[PDB]
Amino acid sequence: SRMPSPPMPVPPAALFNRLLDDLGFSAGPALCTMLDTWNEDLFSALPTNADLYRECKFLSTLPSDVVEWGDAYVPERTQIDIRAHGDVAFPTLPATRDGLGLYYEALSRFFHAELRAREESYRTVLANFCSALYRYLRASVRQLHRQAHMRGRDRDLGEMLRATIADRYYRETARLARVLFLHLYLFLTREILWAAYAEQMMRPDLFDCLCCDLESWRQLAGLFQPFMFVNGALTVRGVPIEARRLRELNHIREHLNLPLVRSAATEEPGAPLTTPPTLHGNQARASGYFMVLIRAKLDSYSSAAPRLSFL
């Protein structure tokens, strides 16, 4: 449902499974696990939208703040549509090659508009999960207070509550947030990109001789690629990217169910389009770049255009 019902207070492992259900993301953990086996920075170029969480009190690192918010917050699944759209027009491929620059730009702007619009719903979903999380913690603490006092040891409930929040709440929220936002990004980029891929496939006249020069590899490794057919040449600061690198990147894109980035000029005749990269444990993992992305959202409360030519 575009508007899943607010979860019920349950043990973190049940709350987590419940989240996968609300998102139809049973694959989430497995996708999460894959992000470790890779070293690619697929998330840095993504908008953090940290501003959307700046006033989210359930993210306050002050346990007393979480107590105030949580006691008062009544979860609502009214204004929720996890597949909400923005009103920026989905760009159509230009009639001529001259419009390719405006297109790359317009498609990125569309993506951002869609993301921000859909993100407001994901924020409500997080609030609901944090609320059920807070309530389970409050219920456990009430029960411990009962048993203890029953044994002559009467402790301060309020102190107990604030301590478990410090102890468990932030760690649990982070775990939920990771999969929640991985769903936001994966589902949206897939949705937009598969539709645009199909169209670009049908426009050989724009992409057969397209040469695109990027400032960095990070700009190409990022999930959202406006161009999926760059057949004339694909270079970074003038140097032709390596065939093997593109192949490995494509293996990742493929394993995330995203369309591949095609380059006649790059691909080696006789080689596959994808190739499993060898993990280098002495290097940062894709999972690392993702956590930096999510942490910008979580820490909020308590805190170039490609050169295009043709052959």
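So for chain A, numbering is Swiss-Prot's, and the shown residues are 47-349, 395-402, in order.
Recorded method for this deposit: X-ray crystallography, 2.1 Å.
Cβ atoms are placed via backbone N, Cα and C, with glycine included.
Around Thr124 (variant position), the same-chain residues six or more apart in sequence whose CB sits under 8 Å from its CB are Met49, listed in sequence order. Quoted from Swiss-Prot, the note on natural variant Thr124 to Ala is: In strain: Nonneuroinvasive mutant HF10.
Around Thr235 (variant position), the same-chain residues six or more apart in sequence whose CB sits under 8 Å from its CB are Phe157, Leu269, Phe270, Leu304, listed in sequence order. DSSP assigns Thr235 (variant position) to a helix in the three-state reduction. Looking at Swiss-Prot, the entry for natural variant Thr235 to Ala says: In strain: 17 syn+.
In the three-state DSSP scheme, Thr124 (variant position) falls into the coil class. Missing residues between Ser349 and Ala395: 45. Distance between their CA atoms: 28 Å.
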